[PDB]
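Below: one structure, written as C-alpha cells.
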2 protein chains.
Amino acid sequence: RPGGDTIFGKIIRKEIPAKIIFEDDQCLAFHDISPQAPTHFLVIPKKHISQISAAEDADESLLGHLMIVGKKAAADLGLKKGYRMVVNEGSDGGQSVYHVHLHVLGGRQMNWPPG
Amino acid sequence: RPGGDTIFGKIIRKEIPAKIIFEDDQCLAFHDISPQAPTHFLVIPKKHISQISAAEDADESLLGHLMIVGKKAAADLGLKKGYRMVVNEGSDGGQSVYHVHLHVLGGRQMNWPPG
Ligand SMILES: Nc1ncnc2c1ncn2[C@@H]1O[C@H](CO)[C@@H](O)[C@H]1O
Ligand SMILES: Nc1ncnc2c1ncn2[C@@H]1O[C@H](CO)[C@@H](O)[C@H]1O
Ligand code: NA
Ligand code: NA
C-alpha cells in the first residue's frame, strides 16, 4: 500500500533493507546496488509516483525536496568536487523501476554526453 | 541584475536570443546549442541560483517546477518513449555555466552509465 508495488515500495516499507543514508518524512536516500561511480545513491519519495511524466503540479515541492536531500547527502558523503543528478523517464530514459528515483553520482569526473 | 551574470542571465534578459519553447514567470526552457540527442533542451530558473549545491530549502518548489516544465516541454516536443533529466554540479558534474540548469534529453535510447 504506502510506498507502492515496486522494488522501491519494499525498500520504503523496510521489508528489505537498503543502505540508508538519509530519511525524513518525505523521502529516503540509499546507496545504489549497481554503482556507476565511487559514490552513487538514489533519493526516492515515500509517495508512489510512477515516473516523472506522471508527477502533478502539486508534487513540485516534493520533487525539489529530492534534489535538496541529494545535495545534503552528497555533502555528507564528501562530494566536494561535485556530482551529477539524473532522473530517467521511460524506455528511452533507461527507467527500469516505475517509482520515481533521483540518481546522484560523484567521486569521479562525469563525462559527456550523459549516456 | 535579474537573471545574474552568466550566459544564461543574458538569455533570461533577452539580450541574446535562444530558441525558447516554454516561458512562464518562474523559468525558461530553450534548446541547447550543443545538442547531445535529437531533442536536447535546458530548463532554467529566472532566479539566479549558481548551482544546485547553493540552492536553499525555500527553493524546493522552484526546483521541482523545472522538472514539471521539462515534462511538459518533452511532451510538446513528442518524447513519447521517454527522456533523461540531468543536473550537473561543479567540476566533477561537468558544470560549465554557474546558473542552475536542467538538461532534458530524448529522441534516442539513453545509455548507462550517464557519463
Ligand atoms: N535493492 C536495491 N537497492 C538499491 N538499489 C537498487 C535495488 N534494486 C535496484 N536498484 C537500483 O535501482 C536503480 C533503478 O534506476 C538502478 O541504478 C539499480 O541498480
Ligand atoms: N547561448 C546558448 N544557448 C543555448 N545553450 C547554450 C548556450 N550556451 C551554452 N549552452 C549550453 O549550456 C549547457 C551548459 O551545461 C551546455 O549543454 C551548452 O551547450
Ligand atoms: Na549535509
Ligand atoms: Na505539454
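Throughout, chain A uses Swiss-Prot numbering, with the displayed residues spanning 12-126 in order.
Recorded method for this deposit: X-ray crystallography, 1.1 Å.
Quick reminder: no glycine exception, Cβ is built from N, Cα and C everywhere.
Pulled from Swiss-Prot, these are the features on record:
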- A:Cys38 to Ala: No effect on its ability to convert adenosine 5'-O-phosphorothioate into 5'-O-monophosphate (MUTAGEN)
- A:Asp43, A:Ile44, A:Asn99, A:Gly105, A:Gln106, A:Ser107, A:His112, A:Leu113, A:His114: AMP binding site (BINDING)
- A:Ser107 to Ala: No effect on its ability to convert adenosine 5'-O-phosphorothioate into 5'-O-monophosphate (MUTAGEN)
- A:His112: active site, tele-AMP-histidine intermediate (ACT_SITE)
- A:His114 to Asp: Nearly abolishes its ability to convert adenosine 5'-O-phosphorothioate into 5'-O-monophosphate (MUTAGEN)
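Feature map: annotations from Swiss-Prot on the structure.
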{"residue": "A:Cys38", "record": "mutagenesis position", "contacts (Cβ under 8 Å, 6+ apart)": "A:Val54, A:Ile55, A:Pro56, A:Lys57, A:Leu73, A:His76, A:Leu77, A:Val80"}
{"residue": "A:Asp43", "record": "AMP binding site", "contacts (Cβ under 8 Å, 6+ apart)": "A:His51, A:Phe52, A:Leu53, A:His114"}
{"residue": "A:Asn99", "record": "AMP binding site", "contacts (Cβ under 8 Å, 6+ apart)": "A:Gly105, A:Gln106, A:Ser107, A:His112, A:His114"}
Report, as a single number, how many Cβ atoms besides its own are within 10 Å of the Cβ of A:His114 (mutagenesis position).
23
Out of the recorded positions A:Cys38, A:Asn99, A:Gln106, A:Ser107, A:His114, which are near chain B, with a C-beta less than 8 A away from one of its C-betas?
A:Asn99, A:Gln106, A:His114
If you count Cβ atoms within 10 Å of each one, which of the recorded positions A:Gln106, A:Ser107 comes out on top?
A:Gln106
Per DSSP (three-state), A:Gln106 (AMP binding site) is coil
